[PDB]
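The structure under discussion appears below in the form of structure tokens.
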Amino acid sequence: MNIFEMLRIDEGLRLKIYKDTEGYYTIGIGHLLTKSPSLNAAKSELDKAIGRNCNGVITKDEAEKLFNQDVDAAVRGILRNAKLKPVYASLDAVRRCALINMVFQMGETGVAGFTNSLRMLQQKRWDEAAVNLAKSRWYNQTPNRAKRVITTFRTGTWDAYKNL
Ligand SMILES: [Cl-]
Ligand SMILES: [Cl-]
């Protein structure tokens, strides 16, 4: 299992513009287009992202290219983040993937605000970090996904994704 396979499971793949869990225009493998309520705004952003007139739809290759870009960006973003870098550096491989997953979903800014959880992961207090992570809007709004990521941080294994 790897970060791509993990996010592919959590985000799914849609070749046509769609609304994410928060109602925002997205496409491909969880690639957010805009928070704006306008579908045209979304269509515009899409064309600009792909470099062609797509009229709301892309190919699997295009979706995967966006995905490659997005994962790269999340990692690099973590590495540039003063608050995130040290946590990421302290974690083992599997757990680093859980952190990337969150940053992919909420942005570096959002993740950076889980201060207490972050310190717990740095101190390797797995069970405590897991309880803290769950006391969040994130957990209440997307519980199934949040549970998979939290189990990953808790165990350092891929069990939560095994059989999906
Ligand atoms: Cl809460
Ligand atoms: Cl969910």
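Note: Cβ is positioned from N, Cα and C throughout, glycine not excepted.
Feature annotations, courtesy of Swiss-Prot:
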type: ACT_SITE; residues: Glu11; note: active site, proton donor/acceptor
type: ACT_SITE; residues: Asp20; note: active site, proton donor/acceptor
type: BINDING; residues: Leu32, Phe104, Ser117, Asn132; note: substrate binding site
type: MUTAGEN; residues: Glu11 to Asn; note: Loss of 84% of enzymatic activity
type: MUTAGEN; residues: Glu11 to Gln; note: Complete loss of activity
type: MUTAGEN; residues: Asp20 to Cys; note: Nearly no effet on specific enzymatic activity
type: MUTAGEN; residues: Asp20 to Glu or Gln; note: Loss of 99% of enzymatic activity
type: MUTAGEN; residues: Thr26 to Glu; note: Complete loss of activity at neutral pH; covalently bound substrate
type: MUTAGEN; residues: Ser117 to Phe; note: 10-fold decrease in enzymatic activity
type: MUTAGEN; residues: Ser117 to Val; note: 50-fold decrease in enzymatic activity
type: MUTAGEN; residues: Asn132 to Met or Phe; note: 2-fold decrease in enzymatic activity
Cα-Cα separation of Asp20 (mutagenesis position) and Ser117 (mutagenesis position), in Å?
26
Nearest of the mutagenesis positions (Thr26, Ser117, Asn132) to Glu11 (mutagenesis position), judged by Cα-Cα distance:
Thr26
Max CA to CA distance in Å over the substrate-binding set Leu32, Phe104, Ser117, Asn132?
27
Out of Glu11, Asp20, give me whichever of these mutagenesis positions has the highest number of other Cβ atoms within 10 Å.
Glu11
Candidates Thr26, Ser117, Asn132: member of the mutagenesis positions with the richest Cβ shell (10 Å):
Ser117
For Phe104 (substrate binding site), the one of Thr26, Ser117, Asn132 that lies nearest, given that the mutagenesis positions are compared by Cα:
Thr26
Using all protein chains in view, find how many other C-beta atoms are within 10 Å of the C-beta of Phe104 (substrate binding site).
25
Whole-number Å only: compute the distance from the Cα of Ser117 (mutagenesis position) to the Cα of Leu32 (substrate binding site).
26
